[PDB]
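J.: Mind having a look at this structure? Questions to follow.
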Amino acid sequence: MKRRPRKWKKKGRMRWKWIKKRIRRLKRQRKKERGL
Amino acid sequence: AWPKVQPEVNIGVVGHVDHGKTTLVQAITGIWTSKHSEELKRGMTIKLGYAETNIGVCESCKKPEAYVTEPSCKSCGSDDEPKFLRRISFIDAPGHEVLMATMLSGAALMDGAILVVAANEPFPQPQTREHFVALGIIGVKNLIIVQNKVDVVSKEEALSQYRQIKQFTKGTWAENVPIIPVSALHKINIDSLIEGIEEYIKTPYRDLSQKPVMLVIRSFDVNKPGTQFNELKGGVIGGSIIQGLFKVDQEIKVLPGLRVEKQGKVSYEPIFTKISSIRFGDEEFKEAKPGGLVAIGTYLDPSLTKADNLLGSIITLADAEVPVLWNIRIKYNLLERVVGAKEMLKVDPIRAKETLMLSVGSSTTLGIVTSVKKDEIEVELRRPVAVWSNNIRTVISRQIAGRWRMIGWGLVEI
RNA sequence: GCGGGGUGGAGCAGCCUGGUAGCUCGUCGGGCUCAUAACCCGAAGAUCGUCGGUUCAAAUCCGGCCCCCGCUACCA
Ligand SMILES: Nc1nc2c(ncn2[C@@H]2O[C@H](COP(=O)(O)OP(=O)(O)NP(=O)(O)O)[C@@H](O)[C@H]2O)c(=O)[nH]1
Ligand SMILES: [Mg+2]
Ligand SMILES: [Mg+2]
Ligand SMILES: [Mg+2]
């Protein structure tokens, strides 16, 4: 996903793995969701 | 003995709870319409119902008590065996708007319409509204009013609500639909009632030219629990023949029917078979002609058919044409007010992405959209359509408090 | 044709096997922490619809009456 490794530092945010997985659940959508 | 025939008619009954639909069909048939167990105990119309009766008139007696449904004429006291007029079919809708939407299926199969009214309930009643306007949708404007409970109303309030009846019809297509005094539990003059169903509701013109399609409403399995593997049967699939005629042992395809995973996406299968037998109940015939919900027992698997899986199925020939489309274009007409409810608010011009219920004749689906044109709609689905030709009646309902009520009547352009 | 419980504010436990409504969420209040919630323990709390019978003696075994009423005759 063209990683940018300044984000994993978990300082004032949330994990990165479990944000990727949630962006997929919306790209799979705006692709499927009447993006036809 | 009456020389047997299959029906010629359909009279779908519409109306709300307590308005008297169950026992009025008990009254015109001799048998009831609440056909499920939780229904049996709870007492509300949950099933899209069905009913059948015979008609024989005694030419000698006065008007009208001759119209009773057996080969005898001593209801009116006539010595003669009556002349036969037809065997009849009544299709029984629910009353509740928590269970309104589904009913529109059977609507695509009525050769008339019946609305029963509460003469001990003020004006206007909630679900008779939605029932009568959906009738206005289905292109069957033939209405039979009855003012019910002539046995708990004062004999003047009945007249006031009768005026209210003639009035409610004024301003809608049904200025010329009758008002006959009969009631549900008390069988009071059901005879001139059938006389009126005969006189006022005529037969809609039948045609055997387009592809014979049976637009199904029921589908069941004859096999009782514990049936040996020797007298095993297919499934029964039941509609009525509006265009054409179907026959036992005939090649046919059913649609949509069976869904299967073909190339990683979702899709169905139109299913070939031939008929194991044809009947209307308990008499022996072999080729179903127009008139009445006919039952067609087939060569398929029974598990495909039980529990109303293909509610609103369609049957045509396995060499015939009825399309299926995941994306459907439908010209839709907006409804004027919130008919079947306590409360009637404005009809809003919406934008898309809202999720609405689209019932295709006897079929039904959900839908969403991306281009909302002024007059038509391009709706994306999850299951294809049963559209034998142009502008077939698919209706749109929007959620109201868990009750999906009408927001337009649409016709499918293909 | 029937047939069931006839129970504290709430789950009704407990009924032929007979004497302590029987615990449990909830209401008052007392403990521990700094303080809260979890946690602990006293208190309130109906006393078996009700007239009875049987029963030394009772919901306990049997009946009058009535509360609510829960299952009474569907597969093309
Ligand atoms: N004697 C009598 N009883 C009636 C009449 N209309 C309704 N009832 C009674 O009212 C109760 C409920 O009415 P119902 O017959 O179910 O009316 P409905 O419109 O068919 N309701 P649904 O279709 O949901 O079953 C039943 O006990 C029915 O016998 C009537 O005209 N006469
Ligand atoms: Mg770096
Ligand atoms: Mg009913
Ligand atoms: Mg504390």
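By Swiss-Prot numbering, chain B shows 2-415, in order.
Technique stated in the header: electron microscopy, 4.2 Å.
Cβ atoms here come from the backbone N, Cα and C positions, even for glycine.
Dumping what Swiss-Prot says about this protein:
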- B:7-206: domain 'tr-type G' (DOMAIN)
- B:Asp19 to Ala: Reduces GTP hydrolysis 8.5-fold. Completely aboloshes GTPase activity; when associated with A-97 (MUTAGEN)
- B:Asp19, B:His20, B:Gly21, B:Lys22, B:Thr23, B:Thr24, B:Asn149, B:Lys150, B:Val151, B:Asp152, B:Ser184, B:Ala185, B:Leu186: GTP binding site (BINDING)
- B:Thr23, B:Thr46: Mg(2+) 1 binding site (BINDING)
- B:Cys59, B:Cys62, B:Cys74, B:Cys77: Zn(2+) binding site (BINDING)
- B:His97 to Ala: Reduces GTP hydrolysis 17.5-fold. Completely aboloshes GTPase activity; when associated with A-19 (MUTAGEN)
J.: Please list, in sequence order, those recorded positions from B:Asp19, B:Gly21, B:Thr23, B:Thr46, B:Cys74, B:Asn149 with the Cβ less than 6 Å from ligand 1.
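T.: Passing the 6 Å Cβ check against ligand 1: B:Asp19, B:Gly21, B:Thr23, B:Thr46, B:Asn149.
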J.: Among the recorded positions B:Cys59, B:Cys62, B:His97, B:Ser184, B:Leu186, which ones place their C-alpha within 10 angstroms of the C-alpha of B:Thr46 (Mg(2+) 1 binding site)?
T.: B:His97
J.: What does the structure give for the C-alpha distance between B:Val151 (GTP binding site) and B:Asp19 (mutagenesis position)? Integer Å is fine.
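T.: About 13 Å separates the two Cα atoms.
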J.: Could you say whether, by DSSP, B:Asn149 (GTP binding site) belongs to a helix, a strand or a coil region?
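T.: In the DSSP reduction, B:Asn149 (GTP binding site) maps to strand.
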J.: With every protein chain in view, what's the tally of Cβ atoms within 10 Å of the Cβ of B:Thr23 (GTP binding site), excluding that atom itself?
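T.: If we count other Cβ atoms within 10 Å of B:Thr23 (GTP binding site), we arrive at 23.
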J.: Please report how many Å separate the Cα atom of B:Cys59 (Zn(2+) binding site) from that of B:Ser184 (GTP binding site), as a whole number.
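T.: Cα-Cα distance, B:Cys59 (Zn(2+) binding site) to B:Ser184 (GTP binding site): 23 Å.
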J.: Can you tell me the CA-to-CA distance separating B:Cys62 (Zn(2+) binding site) and B:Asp19 (mutagenesis position), as a whole number of Å?
T.: 35
J.: Name the one residue among B:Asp19, B:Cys74, B:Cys77, B:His97 whose Cα is closest in three-dimensional space to that of B:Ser184 (GTP binding site); these are the recorded positions.
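T.: That would be B:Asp19, the closest of B:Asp19, B:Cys74, B:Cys77, B:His97 to B:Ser184 (GTP binding site).
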J.: Centre the Cβ atoms of B:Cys59, B:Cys62, B:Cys74, B:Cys77, go out 8 Å, and tell me which other residues of that chain have a Cβ in range of the Zn(2+) site.
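T.: Here the nearby residues are B:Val58, B:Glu60, B:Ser61, B:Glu66, B:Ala67, B:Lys75, B:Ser76, B:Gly78, B:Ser79, B:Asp81, B:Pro83.
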J.: Comparing the binding-site residues B:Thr46, B:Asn149, B:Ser184, which residue's C-beta has the most other C-beta atoms within 10 angstroms in this structure?
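T.: Ranked by Cβ atoms within 10 Å, first place goes to B:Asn149.
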J.: Need the DSSP three-state call for B:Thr23 (GTP binding site) to compare against my parser.
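T.: DSSP call for B:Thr23 (GTP binding site): helix.
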J.: Relative to the Cα of B:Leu186 (GTP binding site), which of the recorded positions B:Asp19, B:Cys74, B:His97 has the closest Cα?
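T.: Closest candidate to B:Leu186 (GTP binding site), judged by Cα separation, is B:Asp19.
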J.: Give me the non-local Cβ neighbours of B:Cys77 (Zn(2+) binding site): same chain, 6+ apart in sequence, Cβ-Cβ under 8 Å, ordered along the sequence.
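T.: B:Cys59, B:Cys62, B:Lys63, B:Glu66, B:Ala67, B:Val69 - these are the non-local Cβ neighbours of B:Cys77 (Zn(2+) binding site), listed in sequence order.
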J.: Going through the binding-site residues B:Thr23, B:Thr46, B:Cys77, B:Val151, B:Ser184, B:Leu186 in sequence order, which have a CB under 6 Å from an atom of ligand 3?
T.: B:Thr23, B:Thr46
J.: Among the binding-site residues B:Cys59, B:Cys62, B:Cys74, B:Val151, B:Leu186, whose Cβ has the fewest other Cβ atoms within 10 Å?
T.: B:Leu186
